[PDB]
Number of protein chains: 2
Amino acid sequence: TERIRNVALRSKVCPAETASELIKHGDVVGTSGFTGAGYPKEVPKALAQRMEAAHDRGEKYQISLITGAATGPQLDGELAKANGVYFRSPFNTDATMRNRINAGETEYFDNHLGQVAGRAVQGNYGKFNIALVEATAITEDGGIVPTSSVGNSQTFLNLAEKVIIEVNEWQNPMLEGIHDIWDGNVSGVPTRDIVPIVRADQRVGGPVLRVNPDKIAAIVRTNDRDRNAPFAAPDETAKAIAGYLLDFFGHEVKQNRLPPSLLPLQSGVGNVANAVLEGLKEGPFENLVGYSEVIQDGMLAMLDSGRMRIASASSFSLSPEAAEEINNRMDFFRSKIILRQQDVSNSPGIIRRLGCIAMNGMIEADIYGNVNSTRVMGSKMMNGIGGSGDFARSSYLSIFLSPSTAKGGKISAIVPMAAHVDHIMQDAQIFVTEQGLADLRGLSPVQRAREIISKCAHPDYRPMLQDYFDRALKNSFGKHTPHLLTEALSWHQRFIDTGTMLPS
Amino acid sequence: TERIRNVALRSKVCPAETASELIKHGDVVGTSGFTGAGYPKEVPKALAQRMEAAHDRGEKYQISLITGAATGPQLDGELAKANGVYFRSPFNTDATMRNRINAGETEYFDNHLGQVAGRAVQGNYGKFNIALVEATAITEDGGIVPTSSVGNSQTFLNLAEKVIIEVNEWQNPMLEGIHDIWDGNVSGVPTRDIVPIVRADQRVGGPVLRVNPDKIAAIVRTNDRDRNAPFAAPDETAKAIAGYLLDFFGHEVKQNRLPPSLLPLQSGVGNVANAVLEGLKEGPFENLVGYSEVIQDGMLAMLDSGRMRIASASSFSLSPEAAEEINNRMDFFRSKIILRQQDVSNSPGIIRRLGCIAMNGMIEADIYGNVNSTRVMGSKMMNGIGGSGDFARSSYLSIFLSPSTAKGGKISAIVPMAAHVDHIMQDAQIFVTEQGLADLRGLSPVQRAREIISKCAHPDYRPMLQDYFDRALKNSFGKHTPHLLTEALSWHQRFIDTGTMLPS
Ligand SMILES: CC(C)(COP(=O)(O)OP(=O)(O)OC[C@H]1O[C@@H](n2cnc3c(N)ncnc32)[C@H](O)[C@@H]1OP(=O)(O)O)[C@@H](O)C(=O)NCCC(=O)NCCS
Ligand SMILES: CC(C)(COP(=O)(O)OP(=O)(O)OC[C@H]1O[C@@H](n2cnc3c(N)ncnc32)[C@H](O)[C@@H]1OP(=O)(O)O)[C@@H](O)C(=O)NCCC(=O)NCCS
Ligand SMILES: [Cl-]
Ligand SMILES: [Cl-]
Ligand SMILES: [Cl-]
Ligand SMILES: [Cl-]
């Protein structure tokens, strides 16, 4: 039917290809989109084609692309294939864009997701020329109904000179009412407002994004799917990880250090975090509440089993098949989900107030429990820090989860020294691998090392880590956090040189 | 005049030595005291004597010492001399204690200062046996008036099984009224209360610490001074740094990115700090506001002149001459100063809301602008992370300031890779050295490196840094954050082996 319920605005409809012409070379473009959900699809595809042609003619044509978080093939993919992004922030999962970044062809900075709005308002990315936002519908009074995500859309709408809306009939109209958009000052000029959230299920705003209709330069009708990668069905490794964490949660409850309903849960992006939620869907903890950035398949499964009552997040980040399931049952899930601005879902003040439990994956940790979430070998970007820092530092408990090895055992996820740090020791209390769980609360670095090495390291690597740690204890410059700088990054170099961290 | 205005509690007065007998081997002891101010004095000295005597006779006697932040010679100094501390948290500046930590004789973990109360309440440090708190006075209704700091005192009083109070007649009676102690839930069991501070000058609580008088096991009448590291007059390096920073502030104001009154300021303590505060006093600004951890000489000067209108902090950090000045004029200054619990002064929710400008020192930064504030060569502790993370991550602007070299030029403060990371790139926007100022806002890591190397690095190390960077750009595993892992920590190893980072 007609998703644009506002009669007057219907006069601004033009084809995706034409709307794309509003976007000029050098422009700073703010888009909707929060990891496989709610990003604009058709105007980028059309812009990507117009860029390729322009380059071939010798015309410069690149934008700065600021988003909520990751997008999808239609946006990051198309624009990277076309070589059309000179600067990208804050988060990406597209293979082609990742290649541009790691080749030095697209400049990239992975800001903390909860801070992006505030930094944009400050002017850190420059002046916003375009806001490109996907919508479920436009209301009679001109409200823009968001889709599978909120992200930074409200901020970009405020900041941008010109606005382009994509109304996507693929998105289930029962999405209207799911979002909560606050009109208060979260990320504007100080002093900011108090955000009155005191419970994860509390709504404090309205269902629509607000914009001056005068700034709307184009409206695009679309019917295209959010495209995310499916999740790995939990294997023996992921199930073991989930088993250790559930045991830990149970022990906390028995010792009265957690409620039996736990505390508001944040679950990070990726396969491992997701696998933990599949364990929780049939766990002994009832009346659970999510206060997360994303609701992945596993979180939807907790709402389905009823083990979780409600989930706050900024987006759905579902597999192609999970996205079908929620669509066919939108009436059920609608009342169990609240989608918020990402500067609210990822507000450290709110996270700490609620006492969230943070669960995040990781590339690697060193023996002292510093965590790399991003840069393989210290230099090659994977996805980005995302909101792992927003949550790890603000949480009641910060938990990191990973297989103890990677690349079929050729890499140890527990190393003498992390090649890049995203999360300092202070920001990580609990580590879980398929080998076991390290509880680091109240421990000095040397004490942390004993736990991590003994509980979490793979048997193939444990003796090597013990060997490093023992010689560091004897020979390190200082003994507070013992290191041998000649060897600290040698396992990484050994991998680069030989394809494996195992010695010859 | 009598400092103990509650008659009932007067019966609990006893000698320091006798009071110290209440503290047993293995006890967890929480004390008042925030860097050089307001820590207990006489009971720790007596305890240290008895610990040494026990040790000399083959008997173990050690405690876990949890504080606000740093203490002074009477506490950290004496107990470290006696080898009386098995675990220490969260911050120390005593040289003897630093030696115990770096030799592995005292276990140490430097928690974020704003988080210590919460983690104590969570039980991370174990059960508190003793709270040892210095007081200015005890009021008619049994309220405890703290002294030159608040720190974690209220939390420790709540948790401890038994309480010892030191009533210190050296501390000015007019300190009564300067503190703001909240009974709200800042660091207790979730869900926490909204901390309703919307102005730096806002009081939310009352002037006294509260404790059940039945837990008070001993009261000690004392008369001993706070001891802090002496006043360091700004050298040419510090003045140059302050110069670049003030020019930057001046520029932001002229571009309308800051008000002429700037934003609430958090300043560290250091040679640079004093130069910055002096520049601020002379600069083209007005109506300044402090929302910091400490109040230093420079703030008092601006409060006196009217350049600063109010200063919020958890503690004083004054030279003996400034202490003299405030001791004689406590009536005037107490109207301009608010001393808060450190879980409030260092609350990320409040820091972000007020939009604080954070200015902190550092050991070193790598070329990508990751910051080490703590661990020389990655293994030798200096002081601790303190509140630098609380502020850096939560601030409107995060600035790090340092001489571009250390150890008389034999160490470069800009290195290929930091040997330990306290503040990731995402947490540092501005760097200032005596060489110049790097503004990193909106930049990718490679862009950050070009700015840091060109603006901040010492000319003597610049060719070496640029050489590393150029070769990494050519050879690094990925090009997003280019490194040569064979060389990354080689300058540190060169220092360890030869005493300088320079080759030939
Ligand atoms: C860290 C992160 C990449 C891991 O995701 P994950 O699904 O839990 O981890 P997986 O075990 O499934 O491995 C995923 C990929 O990372 C690679 N990887 C993981 N650890 C690695 C390591 N130590 N060395 C090299 N590669 C590694 C794996 O090889 C795998 O790639 P491949 O299948 O092509 O070989 C992911 O959590 C992430 O993107 N974190 C950054 C954003 C974030 O922190 N979000 C949390 C809050 S929303
Ligand atoms: C990092 C820190 C020690 C620097 O202090 P500073 O006064 O600004 O810096 P200085 O140039 O005066 O040097 C201080 C000490 O660190 C050493 N130092 C500084 N940089 C160094 C480096 N790159 N390599 C080796 N040593 C270094 C100096 O030698 C000196 O120690 P020394 O007496 O043994 O010689 C200090 O800022 C700190 O402790 N930060 C952590 C806590 C914090 O930031 N709290 C916030 C508010 S105070
Ligand atoms: Cl808030
Ligand atoms: Cl801890
Ligand atoms: Cl709050
Ligand atoms: Cl930025």
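In order, the residues displayed for chain A correspond to 2-505 in Swiss-Prot numbering, which applies throughout.
For all residues, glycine too, the Cβ spot is worked out from N, Cα and C.
Residues annotated as active site, 5-glutamyl coenzyme A thioester intermediate in Swiss-Prot, with experimental evidence given as evidence: A:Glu294. For the recorded site, A:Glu294 (mutagenesis position), the DSSP three-state label reads coil.
Annotated CoA binding site per Swiss-Prot: A:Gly269, A:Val270, A:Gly271, A:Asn272, A:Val273, A:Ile364, A:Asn384, A:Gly388, A:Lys408, in sequence order, evidence recorded as experimental evidence. Taken residue by residue with DSSP, A:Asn384 (CoA binding site) is part of neither helix nor strand, so it is coil. Residues near A:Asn384 (CoA binding site) in space but far in sequence (CB under 8 A, at least 6 apart, same chain), listed by position: A:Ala71, A:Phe92, A:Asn93, A:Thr94, A:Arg99, A:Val270, A:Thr375.
Listed in Swiss-Prot is the mutagenesis experiment A:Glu294 to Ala, annotated as follows: Abolishes enzyme activity. Residue environment of A:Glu294 (mutagenesis position) contains 30 other Cβ atoms, counted within 10 Å of its Cβ in all protein chains.
Among the mutagenesis results in Swiss-Prot, A:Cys357 to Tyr has the note: Strongly impaired protein solubility. The residue drawn here is the original one. Under a cutoff of 8 A between CB atoms, and with a sequence separation of 6+ in the same chain, the neighbours of A:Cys357 (mutagenesis position) are A:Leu264, A:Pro265, A:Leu266, A:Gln267, A:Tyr292, A:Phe392, A:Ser395, A:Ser396, A:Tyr397. Secondary structure at A:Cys357 (mutagenesis position), as computed by DSSP, is coil.
Mapped onto three states, the DSSP output places A:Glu435 (mutagenesis position) in coil. Around A:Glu435 (mutagenesis position), the C-beta neighbours below 8 angstroms that are at least 6 residues distant in the chain are A:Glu237, A:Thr238, A:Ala239, A:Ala241, A:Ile242, A:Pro404, A:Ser405. As a published mutagenesis entry, A:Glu435 to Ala or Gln appears in Swiss-Prot alongside the note: Abolishes protein solubility.
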For this session: Which residue among the binding-site residues A:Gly269, A:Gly271 has the fewest other Cβ atoms within 10 Å of its Cβ, if you could check?
Result: A:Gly271
Exercise. Which site among A:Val273, A:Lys408 has the most other CB atoms no more than 10 Å from its CB, taking these as binding-site residues?
Worked result: A:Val273
Exercise. How long is the line from the C-alpha of A:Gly271 (CoA binding site) to the C-alpha of A:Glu294 (mutagenesis position), rounded to the nearest angstrom?
Worked result: 12
For this session: Determine, to the nearest whole angstrom, how far the Cα atom of A:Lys408 (CoA binding site) is from the Cα atom of A:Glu294 (mutagenesis position).
Result: 28
Exercise. How far apart, in angstrom, are the most distant Cα atoms among the CoA-binding residues A:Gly269, A:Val270, A:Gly271, A:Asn272, A:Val273, A:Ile364, A:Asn384, A:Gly388, A:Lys408?
Worked result: 25
Exercise. In angstrom units, rounded to an integer, how far apart are the Cα atoms of A:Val273 (CoA binding site) and A:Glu294 (mutagenesis position)?
Worked result: 16
